[PDB]
Amino acid sequence: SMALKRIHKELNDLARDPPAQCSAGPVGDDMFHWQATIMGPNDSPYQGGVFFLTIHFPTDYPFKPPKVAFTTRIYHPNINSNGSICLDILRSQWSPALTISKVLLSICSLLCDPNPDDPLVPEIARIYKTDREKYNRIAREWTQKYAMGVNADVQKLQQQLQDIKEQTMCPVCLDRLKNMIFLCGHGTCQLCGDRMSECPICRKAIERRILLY
Amino acid sequence: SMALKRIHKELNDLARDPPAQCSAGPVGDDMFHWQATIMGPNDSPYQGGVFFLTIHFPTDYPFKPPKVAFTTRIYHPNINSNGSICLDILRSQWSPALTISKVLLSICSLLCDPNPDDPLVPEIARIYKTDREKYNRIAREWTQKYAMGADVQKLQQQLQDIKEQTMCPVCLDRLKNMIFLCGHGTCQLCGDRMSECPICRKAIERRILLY
Ligand SMILES: [Zn+2]
Ligand SMILES: [Zn+2]
Ligand SMILES: [Zn+2]
Ligand SMILES: [Zn+2]
Ligand SMILES: [Zn+2]
């Protein structure tokens, strides 16, 4: 299915282009259920901690966002005691062009820059807004408590094929070439583009779909 | 210049996969003046002959067609005694996405299938339509008179024909970052210099830039 192909694609890109700190992959034979790992961002009060997350891909991913939750306790205004995450990318601001990699980076950014005006734990948002120093101390204490313990020419042809693909491939499936363009200047393949009403890159509504030949 | 880059690119591509029926290249150091040779196709009464042509590239090639003419006399309804060729590919159906190789192949095709539609030599066209056997005899006689003087990893080079689908068809150098409503596209530099699509020829209604 489109969802399963896209999940395999993201897995291969994560393996050939690993993130330095984060990590994510299938737990067993179920490609639609992943485990992820995030290291506490170095300039944050979570530095030194390792946080696990569960990911669940819907059957019609990536047109629908994945379900992401923490399983490691963490002291944060936008993450509750069940590990739910309040992150726009995961609900309203989901785009079919985003990947698990980007989602993990956005979670690390959320850990660095909380949104206390949309809390999941009001008392933590209140501390963050009133006493940043105390918020940092407590977030560190919680981190310590729960989150610790003949070839040159082939390599030139491949680099050329790869940098042409990066600029011309559909951003939703990463599989076919963009043969359908919207008036906003962005495009997809026909297959992914017929399943959307707004552009996956700038989110403007699709006024018109012009097919390429 | 754009014309000179495109001429060198076409010359290199004529080197990596030369056309079997034709041959063409600079006469000396003049890149804008070539000599060409086409062999009389076995499909026509010109079979056995070798015909010479001159090629003239305008300074703003390929947005204007090259001027191609025979220097070898030939008996044909669409080629007159000055060596001029009546072939829409050279004027009305010219596209800047076309190359000298396509043109020479179209000229060999014209030698195979003359057009008595609006010919350049009415009397020869009349003979062609009236006494094809006599047309063939005279064409053969004129031919006789004037015209007889690794791969295991190269899958990638094959895969790289993806360039054909993504590169500008005018310059063959940049990528297609501008789209017309007909569905075809060019780079912005080539596209802004055209009023018709280089692939399907519909008038360019609108140019949409890609990102
Ligand atoms: Zn697609
Ligand atoms: Zn857009
Ligand atoms: Zn000249
Ligand atoms: Zn171009
Ligand atoms: Zn067109």
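Residue positions begin at 1 at the first shown residue.
Determined via X-ray crystallography, 2.4 Å.
Using the three backbone atoms N, Cα and C, a Cβ is placed for every residue, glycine included.
The domain 'UBC core' annotation in Swiss-Prot covers B:2-148.
In sequence order, B:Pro58, B:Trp94 make up the list of same-chain residues 6 or more apart from B:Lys64 (mutagenesis position) whose Cβ falls under 8 Å from its Cβ. Under its mutagenesis entries, Swiss-Prot includes B:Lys64 to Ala or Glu (Swiss-Prot position 63) with the note: Strongly reduced interaction with CNTO4.
For the mutagenesis experiment B:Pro65 to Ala (Swiss-Prot position 64), the note given by Swiss-Prot reads: Abolishes histone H3 ubiquitination and decreases interaction with PHF7. Cβ contacts within 10 Å of B:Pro65 (mutagenesis position), excluding its own Cβ and spanning all protein chains shown: 20. Secondary structure at B:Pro65 (mutagenesis position), taken from DSSP and collapsed to helix, strand or coil, is coil.
The secondary structure of B:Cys86 (mutagenesis position), as reduced to three states from DSSP, is coil rather than helix or strand. The Cβ of B:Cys86 (mutagenesis position) lies under 8 Å from the Cβ of B:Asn78, B:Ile79, B:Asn80, B:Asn115, B:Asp118, B:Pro119, B:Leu120, each of which sits 6+ residues away along the same chain. Record note (Swiss-Prot), mutagenesis B:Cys86 to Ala (Swiss-Prot position 85): Catalytically inactive. Loss of ability to promote FBXW2-mediated GCM1 ubiquitination. Inhibition of TNF-alpha-induced degradation of NFKBIA. The unchanged residue is displayed.
Feature annotation from Swiss-Prot assigns active site, glycyl thioester intermediate to B:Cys86; the stated evidence is sequence analysis.
Annotation for B:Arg91 (mutagenesis position): same-chain Cβ neighbours under 8 Å, separated by at least 6 residues, are B:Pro65. Reduced to three states, the DSSP call for B:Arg91 (mutagenesis position) is coil. Swiss-Prot gives this note for the published mutagenesis B:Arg91 to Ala (Swiss-Prot position 90): Abolishes histone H3 ubiquitination and decreases interaction with PHF7.
Per Swiss-Prot, mutagenesis B:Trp94 to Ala (Swiss-Prot position 93) is noted as: Abolishes histone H3 ubiquitination and decreases interaction with PHF7.
Neighbour count (other Cβ atoms within 10 Å of the Cβ, all protein chains): 9 for B:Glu123 (mutagenesis position). B:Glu123 to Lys (Swiss-Prot position 122) appears in Swiss-Prot as a published mutagenesis result, with the remark: Abolishes histone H3 ubiquitination.
Taking a C-beta cut-off of under 8 Å and a sequence gap of six or more, B:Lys145 (mutagenesis position) has these contacts in its own chain: B:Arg73. What Swiss-Prot notes for the published mutagenesis of B:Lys145 to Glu (Swiss-Prot position 144) is this: Abolishes histone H3 ubiquitination.
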Around the Cβ of B:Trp94 (mutagenesis position), the count of other Cβ atoms that are within 10 Å: 19
Residue distribution over DSSP helix, strand and coil in the domain 'UBC core' (B:2-148): 55 helix, 26 strand, 66 coil
